[PDB]
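Asker: First the structure, which I've put down as structure tokens, then a few questions once you've had a look.
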Amino acid sequence: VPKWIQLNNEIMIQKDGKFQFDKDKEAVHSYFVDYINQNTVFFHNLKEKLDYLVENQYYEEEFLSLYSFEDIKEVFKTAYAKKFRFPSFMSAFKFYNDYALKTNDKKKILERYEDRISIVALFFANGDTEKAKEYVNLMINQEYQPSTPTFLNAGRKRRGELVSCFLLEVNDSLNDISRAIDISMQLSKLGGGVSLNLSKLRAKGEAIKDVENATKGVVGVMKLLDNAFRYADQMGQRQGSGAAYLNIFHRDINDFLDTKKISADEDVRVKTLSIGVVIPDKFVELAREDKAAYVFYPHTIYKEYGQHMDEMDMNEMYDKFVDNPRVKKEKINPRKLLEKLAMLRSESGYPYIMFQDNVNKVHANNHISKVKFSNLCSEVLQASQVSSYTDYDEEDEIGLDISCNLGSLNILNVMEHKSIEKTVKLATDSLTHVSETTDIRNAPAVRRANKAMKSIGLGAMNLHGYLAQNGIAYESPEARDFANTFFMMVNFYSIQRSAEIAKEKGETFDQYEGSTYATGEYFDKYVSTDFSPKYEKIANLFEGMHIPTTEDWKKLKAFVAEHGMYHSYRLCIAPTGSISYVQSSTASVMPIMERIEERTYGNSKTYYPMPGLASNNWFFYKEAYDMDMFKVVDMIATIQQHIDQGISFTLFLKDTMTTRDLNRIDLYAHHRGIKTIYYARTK
Amino acid sequence: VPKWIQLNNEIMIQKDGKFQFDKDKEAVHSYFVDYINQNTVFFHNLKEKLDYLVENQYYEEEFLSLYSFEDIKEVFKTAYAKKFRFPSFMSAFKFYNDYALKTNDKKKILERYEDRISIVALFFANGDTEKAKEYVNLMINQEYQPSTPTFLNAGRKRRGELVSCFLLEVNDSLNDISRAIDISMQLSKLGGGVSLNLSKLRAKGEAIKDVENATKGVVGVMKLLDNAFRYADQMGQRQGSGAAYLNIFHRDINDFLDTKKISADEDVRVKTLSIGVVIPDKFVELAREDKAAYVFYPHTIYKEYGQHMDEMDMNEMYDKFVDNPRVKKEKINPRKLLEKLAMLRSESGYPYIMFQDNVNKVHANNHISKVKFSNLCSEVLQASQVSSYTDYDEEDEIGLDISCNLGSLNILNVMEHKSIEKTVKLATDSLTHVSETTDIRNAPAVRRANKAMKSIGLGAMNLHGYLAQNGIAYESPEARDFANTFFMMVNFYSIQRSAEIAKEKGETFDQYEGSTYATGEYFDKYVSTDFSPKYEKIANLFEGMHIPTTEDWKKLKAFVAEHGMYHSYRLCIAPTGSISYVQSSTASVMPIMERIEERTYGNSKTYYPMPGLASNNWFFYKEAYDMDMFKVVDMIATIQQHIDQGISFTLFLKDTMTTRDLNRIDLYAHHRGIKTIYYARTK
Amino acid sequence: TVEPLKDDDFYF
Amino acid sequence: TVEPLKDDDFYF
Ligand SMILES: Nc1ncnc2c1ncn2[C@@H]1O[C@H](COP(=O)(O)OP(=O)(O)OP(=O)(O)O)[C@@H](O)[C@H]1O
Ligand SMILES: Nc1ncnc2c1ncn2[C@@H]1O[C@H](COP(=O)(O)OP(=O)(O)OP(=O)(O)O)[C@@H](O)[C@H]1O
Ligand SMILES: Cc1cn([C@H]2C[C@H](O)[C@@H](COP(=O)(O)OP(=O)(O)OP(=O)(O)O)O2)c(=O)[nH]c1=O
Ligand SMILES: Cc1cn([C@H]2C[C@H](O)[C@@H](COP(=O)(O)OP(=O)(O)OP(=O)(O)O)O2)c(=O)[nH]c1=O
Ligand SMILES: Nc1nc2c(ncn2[C@@H]2O[C@H](COP(=O)(O)OP(=O)(O)O)[C@@H](O)[C@H]2O)c(=O)[nH]1
Ligand SMILES: Nc1nc2c(ncn2[C@@H]2O[C@H](COP(=O)(O)OP(=O)(O)O)[C@@H](O)[C@H]2O)c(=O)[nH]1
Ligand SMILES: [Mg+2]
Ligand SMILES: [Mg+2]
């Protein structure tokens, strides 16, 4: 075994009844000295390194040409002036195995952490030396973390897309379905995950040009999408991941769920296609009263009313559909469907549960469209318009398709530096640059919506790490108070930066005037309620930082009304997975699954304690499965009220908790305002 | 049991040791009197019938508007003036179960045979009453049978397309693969079989933009196309049948062949994709000499030479590929690969063996393109150009994708009427009309090739039936002499009609000037060799008919040089396994599989004696399995020399014969000039 | 288990 | 029944 791995295994070797947590720093030192410093290509100067990387098609030349070499050298000096040291071996291992640039033969390492960060900052700044140095300070302090696509591929020629997600609306036509397959493959080859809304597709047994019982339902389209994502497997290095979302009132909802059953035959089962279920409040009401529900055939509704099933408010039009003889449906049991959802999530973790009315109750851009579906990570909730892809040599009607411009704030490092405002504004600027520089030619709706909506996703991570390292239990009300204050601050400064960008560019996002930002309805709870901490301990955490008040929110509302808002969406909390290791952070705002992660790499067993774990804060780092899921729902809903998009909310379930417990958690999440539920992780 | 089925069941009940073949006429009479007349809705006059069918979306009003009602009435009268009587129960059963128009509830019969024929004739004539009556006489005499799509869907509103088959060239890109999937689903929606050329797709383990060993080969595309055809399976009326063709020098040839293995896992196994293998003469040369052969990576050849592997001459470029270090390849054993082909055909009937050099040595349009693959029935051998489908908002380079409009001559009825010339010319006119009226908006290359090439397929059937009813053994040299003479006359009159159409319309098919028709190379063997019958018995069959002599062929060659040719391709012999029953004809030019076919439709077995089978000609109707396959190869090669496209040549093998016998038959077919081999049926 | 829902799991 | 090609089968 290697020396660093052997030293890492001494974490679990307990002496005097305590874990040898100090051995981890020795593991980082051994790892670097024995592997990294030996297998990193070193050049006589930064000029030679840059020439080698651009000439050998490792870096793009366009973004480096915006700076003189003096500016680039100063930026790299700023990155290395911090003298950043990885505090855990797993952080360095993750970076130098996944995100560090390597030679074409993968034998050596071309990029350090201070090199990847410098290149990403130079990409973000776009010719500005001071902005590049600010980004370098932001990332080397680990206050803000660009998403895995953005961090990996910024300024590199051998890349994919910096966009993490692609949310596609699939219209009810063979041409539209074929274009959905094409766009799904063209966006999977770019690396980003693709989510598709299949609620517009007509159900099984529907008519294709007045011949009845002709359709095979959305399950055939899921088969096509699953094989399309399998084909676009990105070399197999990361398997093609795709999501499919269906409204729970869609007739195919039972067959939609039947594909995730283990007992399901290979003739119906889909493997690479994750599934999500969109649940309007009407379904929850029907389940609550234990009255028979109806799943409708979408094409009958489209023929009768001229509008798609998912474009109509089901809370208002459910009765109209039911008493309509020209609308086809079959009676179902909403409580039986809820139990089926609970057991499917217990067995496989699917489907993602999207509470449509919870999303659209506080959705700012309902005028553009209601949020009909979420992304593969079940955290992006944006307005989308379907695209009517017509026959060849006929002009297509291009709609709006959602894309992830993701970035995560490290709550621990953000609040240690007392720079919530600066970090949020710089992250918003970086995400704006990523959205602007994204130009996807094979996805027309994605490109059009990226140009028009200018939506970005600014998430946060290391919530549990910050709370445990500050002596706050995740389920404690003080933790919820801190999350309320912190995410209200984040929302305030994200809105402020969006309005500042709109003022400086003279343009807002498309159809901004109809949004609640323009009408001032979005800021109602912010100008009516004070989100300052209610606990003295929590208020001390924000000391040295100006917490926005009701009057400050009124000034921000006036500023937005006068100048507009550049981004339709700004905040969405992604799961923050493999990049959380590099930032030495807990994943997302979720609680930690295990105090010490047991990971297998090759023939070695590697251990990763969560950052800041020690004897004093051992019980503050409570495992997620040990937590009360209701209090985690409370925490997320406290965070959710300050996030305009959704949060990737994973349910951590014990083996002893039945499907009724999972359904209770789901219904409490719906009752508390949770927008989406990502996963049901059973231990 | 129905009375007609019970009377048909009396065929095998032998009295006096002889089959009761006279019971089939009783069976058809009972069928009509007790089911068809009772379940046929009758109108007071033809005006009421036409009005009801047009108003109820059964007929197109456009094609009936070019005729005054008196003209349509007289066309119907001359259709019923024949007083056509079906000779067998199976003919009427097949027609009134598969092609006769029925009401929306499929409970009553709206179309007689004479009404289907009248409607198809009125569609063919396009405003000409005399031509409509000529078509009516042609079809009611059963001299010419339009293909199943044409016969079933001519003049109907609830119709797909009149084209029986489509051939798509798939280029080596994700855009082209996605568009190929889209076009395959669109054309399967239209009801026609789709064949795809996967030889341009780069091999498994190839590089995608400097990313090496990332491709899944052609097998991933086979999985995509298989699921596309399953999805677009014509709603379940008939399972979506698609074809994939790959050159035998493609690297994925073994993976391509392994898809049909029973032992193959579901992750590599296709189920609705028929597979075909294109064998150049170079492969046969390598197998004969037992030298180790190399299958090549297509993308390496494209990078080195700028042309796709199937676009270059294998016989010339093989040594250059092998001696090229930049062309990646893997060593195979051509004889072991031939044995694998033979065992695959023995176990499953796949692949379709296509001898590329046997096609291109007599291919008239090699200047346009070599024939790189065949159709789903391995009989459509036409030049095709690949379409370079670019990104969205980028103009695509549309090529030529083969569309085949099929039609069959009933050799028995054509010869008994002594009307080879008139039948061939009228069939050519009808196929030209079908090609002209056919437009496909979702397949740009199919539409472009239909407009430019104007290629039609005029097949033939009831060869074995005519020979046996004339006391000629199918394997006898007299049968081959008759096939030679009859198909030489068919080719002569097809060329004459094509030249007459080109003269009347003033236009030839695109790139006609570079074809052998314009240069006269096509007519060399016709102006040099006399194809009159060498046997007095065969020559007596053509009594009262002018057999084209050498001087007549010289005159036709001069006429073609002066006026051109309207159709790039005219003759192609399809299996015609379904319409053969209605016409009381043996399927294709193939020998009969069984003297009395046993068929189960429901809970009752329905025996079908061969057309004209009796006691005096029992041994002339020799079953194809008992026949020498070398003699059948000789027959097909005699026919093939007068057919510009291919022939659906099915190999009928006994279980006693090994894979070496199958390989011997394959190599004899290659040596005798057979272009394609369809199936290997084992008894 | 597969414990079914009751009327009291829909109010909190 | 796999029977190997033994040559003389490519000549007729
Ligand atoms: N714990 C660590 N985390 C990250 N990088 C490390 C770590 N330990 C060593 N390195 C890397 O290895 C190099 C040499 O390791 P070492 O600890 O001996 O450095 P040093 O020269 O003593 O430190 P300094 O430059 O801070 O004076 C460092 O410059 C750094 O790039
Ligand atoms: N063998 C058959 N083939 C086709 N149609 C048939 C056949 N037998 C009966 N029919 C149909 O049933 C009807 C009644 O049969 P039948 O032969 O008694 O009629 P028909 O017109 O009086 O006969 P004929 O041709 O001797 O004048 C026919 O007009 C025809 O429509
Ligand atoms: C994207 C992708 C391509 N391919 C294969 C199939 C196509 O025939 C082949 C062509 O891909 P292309 O789409 O042409 O790749 P590219 O144009 O971006 O780069 P390059 O032209 O240099 O190749 O790649 C896969 O097998 N799987 C995949 O996921
Ligand atoms: C062609 C085809 C369509 N469909 C379904 C999926 C599509 O959502 C739906 C629409 O297909 P369309 O392409 O819209 O077919 P159409 O326009 O002829 O039908 P209509 O005019 O009645 O709208 O039909 C299948 O399920 N299988 C098929 O093979
Ligand atoms: N010399 C060198 N510097 C690098 C390399 N990669 C990143 N750097 C950083 O880029 C900055 C420029 O260093 P350098 O060109 O050597 O400046 P110099 O000391 O004045 O010669 C330094 O702060 C380095 O930390 C490399 O491969 N070689
Ligand atoms: N009357 C009638 N004739 C039909 C129908 N379908 C096809 N036909 C044929 O169309 C032709 C129409 O001629 P018809 O109107 O009957 O002339 P009539 O005998 O002088 O009244 C006839 O020869 C029929 O064989 C139908 O439903 N009713
Ligand atoms: Mg449609
Ligand atoms: Mg390409």
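Residue numbering for chain B follows Swiss-Prot; the residues present correspond to positions 6-688, in that order.
How was it done? The header gives electron microscopy, 2.8 Å.
Including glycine, each Cβ sits where the backbone N, Cα and C put it.
Dumping what Swiss-Prot says about this protein:
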- B:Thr153, B:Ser169, B:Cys170, B:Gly198, B:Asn380, B:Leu381, B:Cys382, B:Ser383, B:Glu384, B:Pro580, B:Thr581, B:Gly582, B:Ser583, B:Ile584: substrate binding site (BINDING)
- B:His255 to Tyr: In ts-A 73; temperature-sensitive lethal mutation (MUTAGEN)
- B:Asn380: active site, proton acceptor (ACT_SITE)
- B:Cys382: active site, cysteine radical intermediate (ACT_SITE)
- B:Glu384: active site, proton acceptor (ACT_SITE)
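I'd like to know what surrounds each of these features in this structure.
Answerer: A coil conformation is recorded for B:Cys382 (substrate binding site) in the three-state DSSP classification, outside any helix or strand. Non-local neighbourhood of B:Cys382 (substrate binding site): B:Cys170, B:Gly198, B:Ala579, B:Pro580, B:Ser653, B:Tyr683, each in the same chain, at least six residues away, with C-beta under 8 Å from its C-beta.
Listed in sequence order, B:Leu203, B:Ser204, B:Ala208, B:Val223, B:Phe261, B:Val300, B:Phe301, B:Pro303, B:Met314 are the same-chain residues six or more apart from B:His255 (mutagenesis position) with CB atoms under 8 A from its CB.
Neighbour list (B:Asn380 (substrate binding site), Cβ cut-off 8 Å, at least 6 residues apart, same chain): B:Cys170, B:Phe171, B:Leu172, B:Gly198, B:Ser200, B:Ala248, B:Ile407, B:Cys409.
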Asker: Counting across all protein chains shown, how many other Cβ atoms sit within 10 Å of the Cβ of B:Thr153 (substrate binding site)?
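Answerer: There are 21 of them.
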Asker: Since the record lists B:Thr581, B:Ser583 as binding-site residues, which of them has the fewest other Cβ atoms within 10 Å of its Cβ?
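Answerer: Counting other Cβ atoms within 10 Å of each of the binding-site residues B:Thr581, B:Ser583, the minimum falls on B:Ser583.
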Asker: If you skip the near sequence neighbours and keep only those at least six away, which residues in the chain come within under 8 angstroms of B:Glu384 (substrate binding site), Cβ to Cβ?
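Answerer: Counting only residues 6 or more apart in sequence, the Cβ neighbours of B:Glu384 (substrate binding site) under 8 Å are B:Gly462, B:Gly464, B:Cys577, B:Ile578, B:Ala579, B:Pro580, B:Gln650, B:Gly651, B:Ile652, B:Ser653, B:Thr681, B:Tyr683.
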Asker: So, three-state DSSP: helix, strand or coil for B:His255 (mutagenesis position)?
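Answerer: Looking at the DSSP assignment, B:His255 (mutagenesis position) belongs to a strand.
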Asker: Tell me, how many other CB atoms lie within 10 A of the CB of B:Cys170 (substrate binding site), whichever protein chain they belong to?
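Answerer: There are 27 of them.
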Asker: Three-state secondary structure of B:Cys170 (substrate binding site) from DSSP?
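Answerer: Assignment for B:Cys170 (substrate binding site) reads strand.
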